[PDB]
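The block underneath contains the structure these notes are about, expressed in structure tokens.
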Protein chains: 2
Amino acid sequence: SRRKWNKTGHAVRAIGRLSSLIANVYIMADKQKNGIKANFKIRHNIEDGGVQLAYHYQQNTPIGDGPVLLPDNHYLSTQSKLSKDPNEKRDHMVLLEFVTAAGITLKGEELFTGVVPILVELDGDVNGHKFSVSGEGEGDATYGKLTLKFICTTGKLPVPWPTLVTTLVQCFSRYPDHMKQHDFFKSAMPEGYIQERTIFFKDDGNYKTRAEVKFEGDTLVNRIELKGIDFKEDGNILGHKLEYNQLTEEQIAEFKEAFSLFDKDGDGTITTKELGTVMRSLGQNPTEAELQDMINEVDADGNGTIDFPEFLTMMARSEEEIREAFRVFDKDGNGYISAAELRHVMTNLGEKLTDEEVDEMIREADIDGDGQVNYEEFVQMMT
Amino acid sequence: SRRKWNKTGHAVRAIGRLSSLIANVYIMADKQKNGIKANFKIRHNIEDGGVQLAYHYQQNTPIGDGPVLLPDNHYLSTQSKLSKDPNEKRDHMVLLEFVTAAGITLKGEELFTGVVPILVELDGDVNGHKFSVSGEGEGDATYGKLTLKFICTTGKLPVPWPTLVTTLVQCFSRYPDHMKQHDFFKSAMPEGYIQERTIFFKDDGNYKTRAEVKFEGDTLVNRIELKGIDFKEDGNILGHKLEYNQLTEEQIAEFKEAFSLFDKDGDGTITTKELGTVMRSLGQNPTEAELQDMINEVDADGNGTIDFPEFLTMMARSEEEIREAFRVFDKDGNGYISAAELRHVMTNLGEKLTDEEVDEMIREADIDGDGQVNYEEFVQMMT
Ligand SMILES: [Ca+2]
Ligand SMILES: [Ca+2]
Ligand SMILES: [Ca+2]
Ligand SMILES: [Ca+2]
Ligand SMILES: [Ca+2]
Ligand SMILES: [Ca+2]
Ligand SMILES: [Ca+2]
Ligand SMILES: [Ca+2]
């Protein structure tokens, strides 16, 4: 009996474990409307345990008359991080999001090659409670990245912030090279698109939304109207019973800097060619098969290259990792990292620093004043 | 300077982190010899820190005259677990291994459809130290699985057990359906093959091995001669400085039992069809896209189905997982799992048990004697 509970417990948990690993945004063409439709589920964590489901139905149509790209079926994958600004007294949300497209094997776009300013404006009415939200920040589609801050401009927000995240610019998603012809969102720009949703909160009310997303000069603007009906006074939404919120923003900034040493052409992905070049410049000799297998281990989407969200996952997932790192730096294996050896590694990686900056790095690590870094000093610096 | 150490530390560690995630056995055809060649590296952990590399070079040739299958390039992926038998006074090793083939996108074999007995015999000479090893157990290629116990028949083994693992039957590897034409090993049977290696222990001696692997009646036999030269008296090998050794064997047996509830045709893999059937019989309604995405999350080899080693990884990688499992069992959501509800889940999963056995499961969990299982009782049973 204790064995039967184990066997059937494992199976039921396997299914849970399989299901909670996914919340993709499934996109399909809508030819008759010269646009797309999407559907997906969001699971909002309830503060003291449990999940509140939010079922999303989406349609998008172009605003302008020029041709747009209508895709084959595919999906977006997202990771969101919510935080608070310690200096802000107004009701507010700070948001960092990474989004990439996947699901397919093997002029608007030029508007998105660099960092683009974003404005967001929402006017809402949930069960009669009128409120407004204003948001500003920037998007960098090279990295599938959004960073934004939102304020409630009418006082206290009558709903939880996490319930507004999906409503509050999919044109900033990263489409990999093999899927460029499937990016409706950027194809619609600069004239833009209309995006409409219905969002059903299980056992509670629904939101209906309509938004215009378009360029106004060089700023990508998302202007939205939202109406919520049939919400329960003491449900998870009007009762504020959902969790609000991981690495820090500055920890993520460090990993971007590291990622740039491999991504030498700045296209947002590390190929086998780029990884091999960095490995060989440090004295190592992987085969092409090994490079492919290395990438394949962290390759979310099977396109054969490592983008920034992939790289992040990997570096957020040891004593022995640090010993091997030491060996890479200690070229002649005598037990000490010399300023010459450090300068060499920096050059090999592509980092440009003066001899003075390299000595400053030695100084930061050099506890015993011999002007070299030993293994224990290196550990202290790595931890 | 503290930021520069972070950035360049991250890059160097990324490479370490990328490299240590792989130790594949790379196979190529050797047409002139009507066989294959392989090369790979093994990293043996040194007891107090560090790794001892062991560079492997391999050739295999058929013993008999009938046609064999010569493959496209591809690799095997392995996981080994070493243990000791608490009842055995002789110098010995207990081994459980899982091996699958990958590296390609999208009559001998019939000898391997079930469980096959294995005998292993080795005679060796390392730096003049003559010794022998005998091993017995079984292989089940459906699951890529080997289970064996080895004894040193000459007394104390003069080398570490982990150094003999690769020498001590790749015919038990699991080749997935799309790679059946690339399985040299099974194609050579029953007459068998000769397998030869050179194994270079970095900074130390080398092993040369020659073995005959073939059927003798219904037993797969591996008979080996090994010669080791140029070893250092105080190196990691003759000095026994390597680590010997994870889930238990009986924990792994439980997961096999669970896996069988999904793998209803016993072929060793879970398709999307099989996962959906089990999910729907428990009242859930995934789309085909969701099923594919679920599998793809644990899919080591991109063949679109879940084999047993994949399933194991996943279940060895929470309070909320158990709450959702409870909900699956508590069909009517009243807070209590009834014997009727339990019987229903068992039937839905395919488990056959009498009503008496189901009441015994209730009894094992039922702390307060009401003949039903509540949430707290279910937690106790799951932990
Ligand atoms: Ca690049
Ligand atoms: Ca990729
Ligand atoms: Ca040195
Ligand atoms: Ca020093
Ligand atoms: Ca099956
Ligand atoms: Ca698979
Ligand atoms: Ca019930
Ligand atoms: Ca009870």
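The first residue you see is number 1, and the count goes up from there.
Header lists the method as X-ray crystallography, 1.7 Å.
Note that Cβ sites are derived from N, Cα and C of the backbone, with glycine treated the same way.
The mutagenesis experiment B:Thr78 to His, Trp or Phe (Swiss-Prot position 203) is recorded by Swiss-Prot, whose note states: Results in significantly red-shifted excitation and emission maxima. Under mutagenesis, Swiss-Prot gives B:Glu97 to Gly (Swiss-Prot position 222) with this note: Suppresses the 399 nm excitation peak, leaving only the longer wavelength peak at 475 nm.
Residue pair B:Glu97 (mutagenesis position) / B:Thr78 (mutagenesis position) shows a Cα separation of 7 Å. For the 3-residue gap in the deposited structure, the Cα of B:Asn245 and the Cα of B:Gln246 are 9 Å apart, rounded to a whole number. Annotation for B:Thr78 (mutagenesis position): same-chain Cβ neighbours under 8 Å, separated by at least 6 residues, are B:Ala23, B:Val25, B:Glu97, B:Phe98, B:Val99. A break of 16 residues separates B:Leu106 from B:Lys107 in the model, with a C-alpha distance of 23 angstrom spanning it.
Spanning 6 unmodelled residues, the gap from B:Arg317 to B:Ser318 amounts to 11 Å when taken between Cα atoms.
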